[PDB]
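Visitor: Okay, handing you the structure first.
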Protein chains: 4
Amino acid sequence: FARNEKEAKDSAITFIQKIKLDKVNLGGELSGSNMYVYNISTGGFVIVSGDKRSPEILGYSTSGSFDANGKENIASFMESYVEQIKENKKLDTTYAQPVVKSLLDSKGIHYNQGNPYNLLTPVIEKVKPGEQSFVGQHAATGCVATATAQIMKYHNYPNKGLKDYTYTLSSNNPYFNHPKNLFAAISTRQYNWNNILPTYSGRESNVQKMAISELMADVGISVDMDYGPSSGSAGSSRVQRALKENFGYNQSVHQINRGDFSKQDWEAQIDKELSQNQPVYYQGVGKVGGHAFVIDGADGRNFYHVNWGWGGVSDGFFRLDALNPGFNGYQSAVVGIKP
Amino acid sequence: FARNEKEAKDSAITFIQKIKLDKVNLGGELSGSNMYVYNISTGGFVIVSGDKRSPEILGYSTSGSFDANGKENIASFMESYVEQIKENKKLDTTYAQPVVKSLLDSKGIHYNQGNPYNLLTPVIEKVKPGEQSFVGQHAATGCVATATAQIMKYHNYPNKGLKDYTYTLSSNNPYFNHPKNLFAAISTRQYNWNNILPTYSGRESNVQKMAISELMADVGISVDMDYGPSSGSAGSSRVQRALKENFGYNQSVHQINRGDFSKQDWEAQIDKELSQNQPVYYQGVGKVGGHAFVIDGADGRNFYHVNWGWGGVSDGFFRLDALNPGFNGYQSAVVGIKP
Amino acid sequence: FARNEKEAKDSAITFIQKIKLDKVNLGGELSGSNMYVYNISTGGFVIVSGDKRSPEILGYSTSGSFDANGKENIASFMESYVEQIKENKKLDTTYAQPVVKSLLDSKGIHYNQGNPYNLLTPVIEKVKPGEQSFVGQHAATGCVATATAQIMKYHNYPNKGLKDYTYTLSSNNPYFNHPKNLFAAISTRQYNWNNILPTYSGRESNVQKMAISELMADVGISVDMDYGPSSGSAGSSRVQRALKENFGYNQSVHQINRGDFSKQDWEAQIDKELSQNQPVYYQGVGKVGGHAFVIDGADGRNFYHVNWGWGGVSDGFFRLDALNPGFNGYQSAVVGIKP
Amino acid sequence: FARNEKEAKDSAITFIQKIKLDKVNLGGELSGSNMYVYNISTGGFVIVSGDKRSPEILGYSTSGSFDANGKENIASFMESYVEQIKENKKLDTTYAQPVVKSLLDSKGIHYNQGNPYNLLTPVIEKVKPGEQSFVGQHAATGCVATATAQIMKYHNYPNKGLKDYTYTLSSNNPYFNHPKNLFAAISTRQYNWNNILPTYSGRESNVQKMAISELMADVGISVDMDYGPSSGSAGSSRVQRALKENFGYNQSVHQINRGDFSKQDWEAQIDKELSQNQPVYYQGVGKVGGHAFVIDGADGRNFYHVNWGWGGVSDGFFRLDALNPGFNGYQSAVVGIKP
């Protein structure tokens, strides 16, 4: 029932062909061989299950490459796939939708969490014990901030911020002196979506960077972002409330939880959203917060297209889970996102 | 004698096959159809001549992609290829080396000119009339600084800076108040090449960024970098002198000028260098300075591998010229670069 | 009850004798004759009260000379003496400790706020309306940075900086573009107290100047120095917190406020400190920040020895106040300053 | 015939009285006890001969203090006094004018050779072997530049520079790359003597420092200043030619050499100059150049008042020589300096 190196490698090429493959090295929880990843050298990647009870191809991309190093939201996903491929080993049987092209890619939207996006997030003031100093560096925008902003740029809305926001930074935060209150005067904003480019290379002037870093700063606060070398938020629940109350989005904007649905009904919800050119905020829940990203397409063959808010690396088609017909990662999402 | 779209496009695929191709849009000097560029969508690119008198395949890459937007050193080259393909139109006949794998890629070295590399370059103080403001942004590292630094990291040398440097910023520089004197205390440096990573994603700590941003700051000064939203230097002549006197490299480090050699003898020089695992500083001379880059490999079929000091975009194999057996772009290079 | 010119002058000589005296010219707040200052020509000075209800001799120095021009911390004190000599005019009666030799002088410590100390403070970028341009000049180190640094050199500690610091320049600051974030990598410092001389004449090499200018740059930041042609800080409160957390001094380092003590108990605190060869950070509070200085001795006859962080001019013995047995200038101090 | 410590010390106090004295420590050539220096602690100093054949009091000042450390022109003088007091030991007998108050002091002129005076001298580019680096520092104005500038400010002339100047830096100069040509467009100057203050404290704006730093730069070039951590010039011969041809002074400005005169006639020359409120450029010749200064007064008792172009330290009354009625140090001077 196990699928080993040579075999997986083969499963890859086969999938592609249906060439040189360099295996990717992930560690920590993604250590072991319950799963395999091979970056195709001319471009692209294929992620293979390491056990025939689980499905064969878990995710792929004709182009680009796959990587999780430092990109936690991405690793948090692969972890579930894994502590899931294991839940399939409980069985003894082997493994047994329309098409939407990446909505964000179609508008060339590829944001990140660093400079210049983070040009206006709080500047880290203290060193976390047992960690190198990031003092003087701007916090990261956070992923939910990134996942949210990308979806916002895709609708280029609002033009005018609706309601101001404020919150107190978690007192157990080691990077800042306490108390720390952050405030975004969203209500007084005139978001110029001509200045907020779909992507930055880092050579933009002050007008363009100021635009985006500011969008990112407001979203981040609206979701009570716990800022640091990396930044986390509850996610879904702040995101849905923020989009409507602060940024003026439609009442349809709401949260749905993976656990309230049947796999087909859950998928039907996402497919429905994509059918309307409405990207979907999605996240996996963990301690440190929502490990969010954006689903903005689908290959029709049950794979969804993800944008990890890292500029494009690791972007591609993935399976909502490796489950055999069930750990869901306390998954959830914010749908109905539209003006 | 002309090669038109459909034809070029064909030439491309044929080259590749020997798939989908999206044509790339360049403007200014690269406008017209004396040359064509197609980015292969699964990955890679091919640059085609638009006139049979010039050679067919001018440059290519199995992966990655091609782009010149904003990357002046890269456009400065394509420009010569062009105002060269034209010089072959003077004839009436049609167009008529070992292998080294990218030396820099082999050590995973891919530097840029922005953040965090430019974390310590001068902060732009003034606005150039008729240009948007970059005030408060850090100047760009400049390319020759970048092309130089990649070569330096490849050798991970020196460990100790050898001799201090200083220079006065050109007085006609609009981004700074004058006078402006820049100083690098190179003689007091203990370059830790463990902290100066081969590439940065921007999530590095303070130790790693500090390291690189500082290397880049001393090199940029050692070559009298005229700093701004973009940064230029004389190039070759400062580079060769800087490597030896300031950073302690071998007396063999010296400059050579394209115009002093015969095409085969000029190539022989570069081939020789690569044979020794010694990347080659290379540039094209123009008003604004040396449009430099790094040549660190060869396909054996008369193509050289270039690293544009932009993180990897446009990287690949190129021809030293499109000349038919002659504008050389006042080309030159610094060779013999070793400890 | 008034003491006039001739009388004061006499009071001076008498004090000295117990010779030629050139009266000093102060203006603004120190205008009038509530107080007189005479520089002894062969050396020294004596500051006399202009009204018999207040004490006769307010301050003196066997050598050197007195002057307040441009030296605000010094004028801010003389101002209190005055708007204090007046408060004594409310009465109708006439006016009614071991010895420590200048601690700092004993170690030849005489810092200033200018070049080369300020060699690494922020370079002023803008012109304050209605003021001449200091653009391109380095900001002043600020006094509290100076007062602090002298005390630090007196203890030649730390050897290793403890914790990094960062702050955002006040937004109403006219000499700089905003936002402006300053960072000192204190945590990575290896203070060489052999290079940080006790005083500079300005002919020092790069090693010595670099040393000091850098010490001064880290201290000035640790106290959120609002930089300009002149530089101010909250003082006491940043100074006590900085010494301990950033530079690793003893937990005993703490702030005390003049208003929490009785004149005798307040003096007892300072006397105690000096008894331990522990100079005292002292300041007077005003709008623009703490008008700080250092008290490092006492004549035993109720006079304290001050070092104004101006190289030595105006240094000498002074009275904590001219009060008759009460405006205290919101005075305060940081004591217990030791490794 | 020898005068020892206790005795010299006594001679001092006697001279003064006619108190505490701290002996001054000079080394190198001024080592030994052929001469003694005691700084009076309340202020002032007295320099005593250490051998009764030479005269007793060589120099004094009621105020200030004496020091030679680093101040070569001052040490170069004391050296002659010494290798002169020795020339008197050839004998066996024991030792056997109107008044002008410091001309420069009367106008509060006290220049230095450093910042901000040197704000515009060449920036040192290279390190002299076996010496610490001063790279990036501005050269020193040089003493003859300083002695000359003080005399110029005393007459506040010219208003308009007369003739441009240019020269090539000595090729054996280790602090600069060669060739090095320096140029002052003196002919186009409009010296604003309201901006050229008689002295700077270092807190002046840009207008004041720019003024002086520029006066100092032009004078230094006019005399072919060999620039470095310290700066030397032929002196006298360039100074006399410069003042007339470049700055437009009177034809009376000319050089005179100590060796062309009899001691009384030489003095008569200086006394005459002082009688006309015309300070005198003076110097002692050595290898490295003219060890210059300014004579601008006399005590009538055969002592001349010197200003060492160091801000005031060591200033006072000195004897043209310690000779007993003869090494003259190849002395010389430029007199007749007037508009």
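Going by Swiss-Prot, the residues shown for chain D are 31-48, 62-139, 146-374, 385-398, listed in order.
Placed from the backbone N, Cα and C atoms, the Cβ positions cover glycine too.
Taken from Swiss-Prot, the feature active site, nucleophile applies to D:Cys192. Taken from Swiss-Prot, the feature active site, proton acceptor applies to D:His340, supported by experimental evidence. The annotation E64 binding site is assigned in Swiss-Prot to D:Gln162, D:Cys192, D:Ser282, D:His340. Annotated protein binding site per Swiss-Prot: D:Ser282, D:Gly339, in sequence order. What Swiss-Prot notes for the natural variant D:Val80 to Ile is this: In strain: MGAS 168. Swiss-Prot lists D:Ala111 to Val among its natural variants, and the accompanying note reads: In strain: MGAS 165, 168, 429, 659, 660, 796, 800, 1719, 1838, 1882, 2017 and 2018. Natural sequence variation is annotated in Swiss-Prot for D:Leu211 to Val, with the remark: In strain: MGAS 366, 427, 758, 1294, 1911, 1914A and 1991. The annotation that Swiss-Prot gives for the naturally occurring variant D:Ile305 to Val reads: In strain: MGAS 1901 and Sv. According to Swiss-Prot, the natural variant D:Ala317 to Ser carries the following note: In strain: MGAS 165, 168, 289, 302, 1233 and 1898. Annotation of the natural variant D:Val394 to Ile in Swiss-Prot: In strain: MGAS 366 and 1294.
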Visitor: Quick test of understanding: given the recorded positions D:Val80, D:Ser282, D:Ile305, D:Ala317, D:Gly339, D:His340, name the ones whose C-beta is under 8 angstroms from chain A.
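Guide: Checking chain A against the recorded positions, no residue falls within range (Cβ-Cβ under 8 Å).
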Visitor: Whose Cβ lies within 8 Å of the mean position of the Cβ atoms of D:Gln162, D:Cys192, D:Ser282, D:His340, the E64 site, other than those residues?
Guide: D:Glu115, D:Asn116, D:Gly191, D:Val193, D:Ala194, D:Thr195, D:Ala196, D:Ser279, D:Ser280, D:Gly281, D:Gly284, D:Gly338, D:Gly339, D:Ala341, D:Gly358
Visitor: Measuring Cα to Cα, tell me the gap between D:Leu211 (variant position) and the residue listed as 'active site, nucleophile' in whole angstrom.
Guide: 23
Visitor: How would DSSP class D:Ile305 (variant position) in three states?
Guide: strand
Visitor: At the unmodelled stretch of 10 residues, I want the CA-CA distance from D:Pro374 to D:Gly385, to the nearest Å.
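Guide: Cα-Cα distance across the unmodelled segment: 9 Å.
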Visitor: Between D:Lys48 and D:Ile62 the model skips 13 residues; how long is the Cα-Cα span in Å?
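Guide: It comes out to 13 Å between the two Cα positions.
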Visitor: Can you tell me the CA-to-CA distance separating D:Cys192 (active site, nucleophile) and D:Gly339 (protein binding site), as a whole number of Å?
Guide: 8
Visitor: Using a 10 Å radius around each Cβ and counting other Cβ atoms from all shown chains, which of the recorded positions D:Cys192, D:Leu211, D:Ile305, D:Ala317, D:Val394 yields the largest count?
Guide: D:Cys192
Visitor: If H, G and I count as helix, E and B as strand, and all else as coil, what does DSSP give for D:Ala111 (variant position)?
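Guide: Assignment for D:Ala111 (variant position) reads coil.
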Visitor: With a gap of 6 unmodelled residues, how many angstrom separate the Cα of D:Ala139 from the Cα of D:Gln146?
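Guide: Logged value, Cα of D:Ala139 to Cα of D:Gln146: 17 Å.
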Visitor: Quick check: of the recorded positions listed here (D:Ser282, D:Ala317, D:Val394), which one has the Cα closest to that of D:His340 (active site, proton acceptor)?
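Guide: Checking each of D:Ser282, D:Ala317, D:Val394 against D:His340 (active site, proton acceptor), the shortest Cα distance is to D:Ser282.
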Visitor: Which of these recorded positions is closest to D:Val394 (variant position) if you go by CA atoms: D:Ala111, D:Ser282, D:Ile305, D:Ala317, D:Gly339?
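Guide: Going through D:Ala111, D:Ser282, D:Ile305, D:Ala317, D:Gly339 one by one, the Cα closest to that of D:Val394 (variant position) is D:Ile305.
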Visitor: I'd like the number of other C-beta atoms within 10 A of the C-beta of the residue listed as 'active site, proton acceptor', please.
Guide: 27
Visitor: CA-CA, which of the recorded positions D:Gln162, D:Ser282, D:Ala317 lies nearest D:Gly339 (protein binding site)?
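Guide: Out of the listed candidates, the nearest Cα belongs to D:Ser282.
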Visitor: Around D:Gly339 (protein binding site), how many other CB atoms lie within 10 A of its CB?
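Guide: Around the Cβ of D:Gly339 (protein binding site), 29 other Cβ atoms lie within 10 Å.
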Visitor: CA-CA, which of the recorded positions D:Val80, D:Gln162, D:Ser282, D:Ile305, D:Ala317 lies nearest D:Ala111 (variant position)?
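Guide: The smallest Cα gap between D:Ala111 (variant position) and any of the recorded positions is with D:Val80.
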Visitor: Give the distance between the Cα atoms of D:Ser282 (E64 binding site) and D:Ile305 (variant position), rounded to the nearest whole Å.
Guide: 17
Visitor: When DSSP states are folded down to helix, strand and coil, where does D:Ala317 (variant position) land?
Guide: helix
Visitor: Can you figure out which of D:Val80, D:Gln162, D:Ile305 (the recorded positions) comes closest in space to D:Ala317 (variant position), comparing Cα atoms?
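Guide: Closest candidate to D:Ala317 (variant position), judged by Cα separation, is D:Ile305.
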Visitor: May I ask for the distance between D:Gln162 (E64 binding site) and D:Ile305 (variant position), taken between their Cα atoms and rounded to an integer number of Å?
Guide: 25
Visitor: Taking the residues the record says bind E64 (D:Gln162, D:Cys192, D:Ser282, D:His340), how far apart in Å are the two Cα atoms that sit farthest from each other?
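Guide: Across D:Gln162, D:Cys192, D:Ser282, D:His340, the two farthest Cα atoms sit 14 Å apart.
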